[PDB]
Amino acid sequence: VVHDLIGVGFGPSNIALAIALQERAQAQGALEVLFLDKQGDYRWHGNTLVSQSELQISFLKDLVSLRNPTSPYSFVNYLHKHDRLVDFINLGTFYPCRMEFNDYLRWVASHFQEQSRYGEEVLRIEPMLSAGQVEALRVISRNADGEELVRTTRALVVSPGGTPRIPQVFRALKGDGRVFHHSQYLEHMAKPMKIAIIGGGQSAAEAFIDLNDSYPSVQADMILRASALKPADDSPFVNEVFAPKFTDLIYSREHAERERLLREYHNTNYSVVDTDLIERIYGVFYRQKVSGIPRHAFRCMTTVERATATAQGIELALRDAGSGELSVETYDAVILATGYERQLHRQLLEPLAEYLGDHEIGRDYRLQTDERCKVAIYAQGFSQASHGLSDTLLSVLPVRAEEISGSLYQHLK
Ligand SMILES: Cc1cc2nc3c(=O)[nH]c(=O)nc-3n(C[C@H](O)[C@H](O)[C@H](O)COP(=O)(O)OP(=O)(O)OC[C@H]3O[C@@H](n4cnc5c(N)ncnc54)[C@H](O)[C@@H]3O)c2cc1C
Ligand SMILES: NC(=O)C1=CN([C@@H]2O[C@H](COP(=O)(O)OP(=O)(O)OC[C@H]3O[C@@H](n4cnc5c(N)ncnc54)[C@H](OP(=O)(O)O)[C@@H]3O)[C@@H](O)[C@H]2O)C=CC1
Ligand SMILES: NCCC[C@H](N)C(=O)O
């Protein structure tokens, strides 16, 4: 038994897809599909779901609405089905506590229980060759019990999210419970402290406020290479870059202009914090000046040069620019809120390397391939270079999903 499509992850990108495929199914027939996710109980970045994490995107830019507001899967319908719509309204906000967005996604997901396989991590994809042409694809995933699984599919779409970014100096410490990436924040905090946070982004700010608010025992240092925290920029003219119309424009630009646009707009999303959050962090420090009790430290300008483990704690050599001084501090724990990297060919797609072309991902999000390769491989979130800032986000999923299902059906038929 061969599957028309299989996807890697049933995160948002892939769910949005599932819905589109379902919408097309009535007109064009229903493909047999599966989406595997490595989470037994799926939470959307669960380890990051702290008390006051606000969706950084308008709820209207949910899974279906930009394409089809009349879908049963809109955030609003979800709210209605949970008898919460009126109440949400009295809220007057556009940005739901991310815990809520999570429920929505889980709820939407429950509607595809047949297509979703959870608890299965995909390890690699192998070509199945008949006559030197890749007719089908082999997907190898390992479940929670440790049992590997092999399935065969006509088409593949990979939407696994990103992998955490570890600065070099910390790579030495892989495996020390004492140091952990933000992404894994809830698991590790469940095990009087000094903790350090590395990075000046949202993930960094969110860790800090959470520690301050939830852990009185804790004193936190935010170590920033950058001078300050810069505000995420969401103004309307600017926000127009997360538009569906923009994907077209950016795609058609020469490589030089694309990067320019990406540089000019980096601040929409990366290394920036929400305006309200900065104040609140700013307020916290201000209060220290008042109280005179210096619990926390804002080490802007600081670069970690040496990090080493110890019986005592973790030793960091911090270079503070503008002082030029190098000083040593030791922390009970360190938190890396250094972000994510989405690099497309991991060990996961290696087996196909031979068939993947030089030219960039397709406008339709299909990787270009050899004439040898007859299957179709698609990716979501790995085309930021060519598809814009919207790519790694929730911004165009509704649209992107239509395009992809459109190709997939066209490929299949
Ligand atoms: C903490 C955090 C908050 C964010 N908040 C927002 C926001 O408010 N608004 C916004 O627009 N964007 C936000 N983003 C950006 C985010 O990338 C998108 O919102 C969205 O998560 C992208 O969806 P995705 O399905 O493509 O990837 P993901 O949501 O990361 O889905 C990938 C899923 O597949 C699993 N997986 C990974 N590898 C494999 C594999 N080997 N095999 C099987 N499963 C695998 C993962 O565990 C995960 O469940 C946020 C990102 C983070 C990290
Ligand atoms: N919806 C929500 O409430 C949340 C949304 N987010 C989203 O997740 C995505 C990524 O989040 P986040 O990781 O915070 O943002 P970024 O990945 O953009 O931020 C990374 C931070 O780490 C620093 N950094 C990276 N490498 C090093 C290094 N080698 N040495 C020192 N510092 C380093 C960067 O500093 P520098 O700028 O100087 O390079 C930067 O401040 C974004 O889309 C963000 O909006 C994150 C958390 C919650
Ligand atoms: N970091 C999320 C940015 C979302 C973007 N401002 C949008 O409106 O799509």
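We're sticking with Swiss-Prot numbering for chain A, so the shown stretch reads 9-199, 207-428, in order.
Quick reminder: no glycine exception, Cβ is built from N, Cα and C everywhere.
As annotated by Swiss-Prot, FAD binding site applies to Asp45, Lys46, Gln47, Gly48, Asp49, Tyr50, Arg51, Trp52, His53, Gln64, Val130, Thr407, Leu408, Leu409, with the evidence given as experimental evidence. Taken from Swiss-Prot, the feature substrate binding site applies to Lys69, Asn254, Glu255, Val256, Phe257, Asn284, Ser410, supported by experimental evidence. The note that Swiss-Prot attaches to the published mutagenesis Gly215 to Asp is: Loss of function. Summarising the annotation, Swiss-Prot assigns NADP(+) binding site to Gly215, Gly216, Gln217, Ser218, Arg240, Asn284, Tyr285, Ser286.
Cα of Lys69 (substrate binding site) to Cα of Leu408 (FAD binding site): a distance of 10 Å. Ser410 (substrate binding site) sits 17 Å from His53 (FAD binding site), taking the CA atoms of both as reference points. Around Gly215 (mutagenesis position), the same-chain residues six or more apart in sequence whose CB sits under 8 Å from its CB are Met237, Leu239, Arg240, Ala241, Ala243, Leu244, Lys245, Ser286, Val288, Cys315, listed in sequence order.
Among the binding-site residues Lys69, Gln217, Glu255, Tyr285, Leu408, the ones whose Cβ sits under 6 Å from an atom of ligand 1 are, in sequence order, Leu408. On the backbone, the CA of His53 (FAD binding site) and the CA of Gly216 (NADP(+) binding site) stand 16 Å apart.
Residues from the binding-site residues list (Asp49, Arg51, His53, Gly216, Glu255) with a C-beta closer than 6 Å to any atom of ligand 3: none. In this structure, the C-alpha atom of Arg51 (FAD binding site) lies 19 angstrom from that of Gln217 (NADP(+) binding site).
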